[PDB]
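S.K.: The structure is given below, and queries will be raised subsequently.
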Amino acid sequence: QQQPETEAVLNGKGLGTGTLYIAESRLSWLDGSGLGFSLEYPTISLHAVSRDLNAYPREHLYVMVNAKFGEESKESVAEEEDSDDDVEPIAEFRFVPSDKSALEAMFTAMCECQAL
C-alpha cells in the first residue's frame, strides 16, 4: 500500500513533506525537496489514530517512541545523574496524511501489521 499526500514530522522537530509508500521489506518515504529516502521499519511505539471522527474532525497518525542515548560519549561524562538534560529522552514522530483515503489506508496498514 502507498500514501498519496501526507507530511512527515520526526522526534519533535517535524522534517518531512511528501509521499509515504509502505514496503513489506521496509518503509520508503519521498521528501518534498526531490529526495527519496527509506527507513528500516517505522518506529511503532505510541501511535494515536482516529478512524472514526467524533471529538476531532481531522485525520492524523501520531506515533511517539522513547529513544535512549549512550554507547559512546565525549562532551559529557558517564554518570547516574541528569540535573541538566539538554536533549529530550523521548522523540515524538508525527506522520499526518491530508487525505481521508490516506488515513483509512494507513490504519488498514497499521491494523493489519499489528494483527499479523
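Sequence positions for chain A are given in Swiss-Prot numbering; the residues included correspond to 18-133, in order.
Determined via solution NMR.
Cβ coordinates come from backbone N, Cα and C, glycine included.
Pulled the feature table from Swiss-Prot, pasting it below:
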- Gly49 to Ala: Removes cAMP sensitivity (MUTAGEN)
- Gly51 to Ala: Removes cAMP sensitivity (MUTAGEN)
- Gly53 to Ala: Removes cAMP sensitivity (MUTAGEN)
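In the displayed structure, how are the listed features positioned relative to their neighbours?
M.R.: Taken residue by residue with DSSP, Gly49 (mutagenesis position) is part of neither helix nor strand, so it is coil. Non-local neighbourhood of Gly49 (mutagenesis position): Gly33, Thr34, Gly35, each in the same chain, at least six residues away, with C-beta under 8 Å from its C-beta.
There are 7 other CB atoms within 10 A of the CB of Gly51 (mutagenesis position), with all protein chains counted.
In the shown protein chains, 11 other C-beta atoms lie within 10 A of the C-beta of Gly53 (mutagenesis position).
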